[PDB]
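Asks: One structure is given below, represented as structure tokens, and several questions about it will come after.
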Amino acid sequence: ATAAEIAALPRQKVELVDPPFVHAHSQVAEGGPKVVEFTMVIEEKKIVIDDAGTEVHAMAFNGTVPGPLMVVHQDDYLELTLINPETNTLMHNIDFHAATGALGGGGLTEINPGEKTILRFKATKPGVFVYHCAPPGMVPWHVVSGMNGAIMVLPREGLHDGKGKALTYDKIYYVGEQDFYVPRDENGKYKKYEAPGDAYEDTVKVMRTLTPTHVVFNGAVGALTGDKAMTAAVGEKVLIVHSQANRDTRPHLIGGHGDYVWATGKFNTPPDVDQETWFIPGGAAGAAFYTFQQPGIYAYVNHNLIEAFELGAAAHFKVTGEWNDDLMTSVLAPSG
Amino acid sequence: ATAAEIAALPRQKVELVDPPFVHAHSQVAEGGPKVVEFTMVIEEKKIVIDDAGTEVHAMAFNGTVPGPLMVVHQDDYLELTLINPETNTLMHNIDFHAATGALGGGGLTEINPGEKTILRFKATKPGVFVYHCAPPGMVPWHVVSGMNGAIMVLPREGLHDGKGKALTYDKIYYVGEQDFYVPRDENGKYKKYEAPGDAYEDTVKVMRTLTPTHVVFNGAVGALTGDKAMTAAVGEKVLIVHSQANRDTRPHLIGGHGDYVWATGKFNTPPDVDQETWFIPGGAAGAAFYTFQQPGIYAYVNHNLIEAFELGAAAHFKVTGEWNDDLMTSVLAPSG
Amino acid sequence: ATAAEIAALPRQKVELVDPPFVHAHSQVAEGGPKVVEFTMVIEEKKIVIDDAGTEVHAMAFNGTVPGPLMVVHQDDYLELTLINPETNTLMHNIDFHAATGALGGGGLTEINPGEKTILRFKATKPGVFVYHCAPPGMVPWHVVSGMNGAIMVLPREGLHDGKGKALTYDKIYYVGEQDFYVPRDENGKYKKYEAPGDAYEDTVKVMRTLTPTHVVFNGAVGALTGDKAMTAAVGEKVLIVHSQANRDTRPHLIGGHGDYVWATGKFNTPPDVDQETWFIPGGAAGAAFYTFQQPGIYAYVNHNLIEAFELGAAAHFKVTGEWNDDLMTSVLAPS
Ligand SMILES: [Cl-]
Ligand SMILES: [Cl-]
Ligand SMILES: [Cl-]
Ligand SMILES: [Cu+2]
Ligand SMILES: [Cu+2]
Ligand SMILES: [Cu+2]
Ligand SMILES: [Cu+2]
Ligand SMILES: [Cu+2]
Ligand SMILES: [Cu+2]
């Protein structure tokens, strides 16, 4: 409770890392409640989202779409230092779905270019939760320009299945999924603009059709493919955290399953098991736990396959290890 | 069980109230099975749904969009007197998703202007359920002109969490979400018509694109905002019933959570907990239970933020009490 | 399981049947693990999908949209012989969402016209699961041309509720839902094409709007209405398996409920109960169990009612038996 007791608590400063990677943390909390501190600089910046050179004026927490994942434990205090540099042109703020009161922090964090703010909240509820910018009058526009990310609030005792048993992951990835609404000119070619402000009226028009032009993981078509593929090994236990701040998605691991999925993203709700494809509503985060059993390339997709393969929502995993013929075997290879 | 047994049961006449309020009722059932009696008159009427004077020909149970919430207990009989006055122009009926047989009651209740009908059914399954009009050949048209609502079938012992702890609400609010399909002319302006029949062909064209022009709560943009804000106090337990007869929604309380959410709306299915954003599929109702911990303004939204902030799907809660600094605090107010 | 052990398992050839019917199987497995063998031939053919004569070039497992349901039990091996006849024009393959490895078997089954393949996998997880075609660089096009179906992997002990009480169905039906994306010319008329590859660029343009032209059960508007309605009696227990390989759906039985719904489709996840409307995400199969209580015509719909009644997603059940006045009665008939 008391502001004096909260001053007595240990501090712990964390350096953030860019998605899909997640900063060092422990699954089981060592010691009692802490004030965990993060800093993020907001950058408005031109990003290129596909191979044609299509451009978006992105509004990015820490310079990335999505914003980085922050990890705390249940009953920690998270303390954010949020900086809007004077080179920015817009007011921004932050709403944590994880937090209680003042529009998730958004009423207390309104910062113009050149301003900074520090917010603290108590992470009372365990799970993965979306955060996003939400300035009055301009909420969808900042969210759909990439201004969103996730936090994970781990239970103090680490993850468990529905019936008590410990689930320890070997590695964790964060896939942030983004719907973009890029205006087209008379000839169906993507438009380009000088400042974010100039794109406003044209983007609102595309938004009102409810149809994105691109749906991407980590900011761009193919950002998580080729040599940017996520990696694992046969027998390795992976947690995939997935968020969508504005629109529904239906993740699917091609060649795999979600062994335990917290599809609502909340760790006091017991996970579904043996999932082929799970569902994360717009404005939520989810998490899926899988142990790889076969080596090779996997694709991780939004299973609206038009959104996956036409709009850009596909990532790769490259998995090393030995093939298991009991699980699957080619009895007769393709032959005439 | 037998007709004679039903004829012996006490009757209870209930006066309906307009959404978002809900008629007087008891959470734990007072005594044994009753025949609960309700009367609704159907009104066809022009409504104005936005601040630009946009009109819809609404087809409204008891004159409101959505129609009123009816509350019974498990194993009561709901006996509905449905009235279609001579001042109306179309045939209407009612399908309760809570009922078993004859298309939810739809096949037994087709009434022309000038007619009435009395339907009785046993409320065998506890939960919140959609009701809606469904005239053969004309089902979606009546549903997206506002002709839908919800009933709540309480367990006789009241609400309980997933492991038997009782859940008593202080307040209950009914939010009905509606997708509308308003035709435009060649110049972008919404069309007006002089009767409901005349809008039919044009509306069907809009409906087939599957893209609503407006998504609203309680019949209009801003219906439940500012001074028509729903009210609670810090410490109050509130039940929010949300329905959508046609299209999916993803409710979120900005600054809050769904402590217990029956996302499917069915009380024999254990609620999800600590929800940030939950999902209600088109054709269903869901309910969220939450204890306010912080005072101030809260927005209640469909978290496709385009639908919420551009299309109309936003309500307010005004909450009184004192601020809890342990839960959230501004460490450094915005500043250069 | 030693190599010797796998090698000596009994084999069983199963003859497939067309949706919405399901091949003969037992709910409780009889005996120990088996290798269950199925054969399917791929057919590219023009089908008529609505009452206006709109045609599509379907890419059809076994000649049907959806593909047939295959039924095995947990820890059975499923061994599929997949044939692509010389008269087809395109390479096809298969990805079982039930299988582990090589893109669900898609990396091992790429067959040109004139070729066959045999894939074997162990069915380790119980549930209903989508299967679909998935050729590299053309995945959505084969899926939305109807090249998808479902399998059911039953628990060895049959279905159970949450409480561990057995659930035994009398009848099972498979409803495959398909989103089609049919191009139109500038007059608003649906286009017709000579060969499947001719339709490609125009179809991808419709696909990118994310708005299907038609949403149908069993390959056409009205396919499961009228004389082809599904049948049951008062007192029968019915399992409805439903799949959608690309797009969300929200099934509803008008006049009925889902007593037990495995909405995610996976039998180790306890079912939801007393459902009005349930939700199956694109890329999944779901299952609903219901005991009919009343006779009459029921409609079974996607409960986006525009998709149901304007785009084609509506089926019928005709149920025989006697009316129960306790459950519902007309006290005063329209007057
Ligand atoms: Cl896939
Ligand atoms: Cl929000
Ligand atoms: Cl319906
Ligand atoms: Cu912003
Ligand atoms: Cu939000
Ligand atoms: Cu009506
Ligand atoms: Cu309905
Ligand atoms: Cu194919
Ligand atoms: Cu798939």
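Numbers in chain C track Swiss-Prot; the residues on display, in order, are 40-374.
Looks like X-ray crystallography, 2.0 Å, at least that's what the header says.
Positions of Cβ are set from backbone N, Cα and C atoms, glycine also.
According to Swiss-Prot:
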BINDING   C:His131, C:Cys172, C:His181, C:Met186  Cu cation 1 binding site
BINDING   C:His136, C:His171, C:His342  Cu cation 2 binding site
MUTAGEN   C:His171 to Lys  Loses nitrite-reducing activity
MUTAGEN   C:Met186 to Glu  Contains only a type II copper atom and fails to catalyze the reduction of nitrite
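Let's see these features in context: how buried, what's close, how far.
Replies: Listed in sequence order, the residues of the same chain lying 6 or more apart from C:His181 (Cu cation 1 binding site) and placing their CB within less than 8 Å of its CB are C:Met98, C:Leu129, C:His131, C:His171, C:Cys172, C:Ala173, C:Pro174.
Under a cutoff of 8 A between CB atoms, and with a sequence separation of 6+ in the same chain, the neighbours of C:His342 (Cu cation 2 binding site) are C:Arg289, C:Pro290, C:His291, C:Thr316. Annotation note: C:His342 (Cu cation 2 binding site) sits in a coil segment as assigned by DSSP.
In the three-state DSSP reading, C:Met186 (mutagenesis position) counts as coil. Taking Cβ-Cβ distances under 8 Å and a sequence gap of 6 or more within the same chain, the neighbours of C:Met186 (mutagenesis position) are C:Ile81, C:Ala97, C:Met98, C:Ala99, C:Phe100, C:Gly106, C:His131, C:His171, C:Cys172.
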Asks: Is any of the binding-site residues C:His136, C:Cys172, C:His342 near chain B, in the sense of a CB under 8 A from one of its CBs, and if so which?
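Replies: Checking chain B against the binding-site residues, the residues within range (Cβ-Cβ under 8 Å) are C:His342.
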Asks: Sort C:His136 (Cu cation 2 binding site) into helix, strand or coil using the DSSP assignment.
Replies: coil
Asks: Run through the Cβ atoms and count how many others sit within 10 Å of the one on C:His131 (Cu cation 1 binding site).
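Replies: There are 24 of them.
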Asks: Near chain A: which of the recorded positions C:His131, C:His136, C:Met186, C:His342 have their Cβ closer than 8 Å to one of its Cβ atoms?
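Replies: Sorted by position along the sequence, the hits are C:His136.
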Asks: Near ligand 1, which of the recorded positions show up if the criterion is a Cβ under 6 Å from one of its atoms? Options: C:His171, C:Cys172, C:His181, C:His342.
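Replies: Within range of ligand 1: none.
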Asks: 10 Å Cβ neighbour count around C:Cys172 (Cu cation 1 binding site)?
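Replies: The answer is 28.
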Asks: Within its own chain, what residues at least 6 apart in sequence put their Cβ under 8 Å from the Cβ of C:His136 (Cu cation 2 binding site), listed in sequence order?
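Replies: Within the chain, C:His136 (Cu cation 2 binding site) has Cβ neighbours under 8 Å at C:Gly143, C:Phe168, C:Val169, C:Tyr170, C:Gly322, C:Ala323.
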Asks: Let me know the DSSP-derived helix, strand or coil state of C:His181 (Cu cation 1 binding site), please.
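Replies: In three-state terms, C:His181 (Cu cation 1 binding site) counts as helix.
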Asks: According to DSSP, collapsed to three classes, what secondary structure does C:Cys172 (Cu cation 1 binding site) have?
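Replies: Coil, per DSSP.
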Asks: Could you name the residues, excluding C:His131, C:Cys172, C:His181, C:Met186, of the same chain that surround the Cu cation 1 site, i.e. Cβ within 8 Å of the Cβ centre of those residues, in sequence order?
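Replies: Going along the sequence, the neighbours appear as C:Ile81, C:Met98, C:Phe100, C:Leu129, C:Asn132, C:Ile133, C:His171, C:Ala173, C:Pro174, C:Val182, C:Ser184, C:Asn187.
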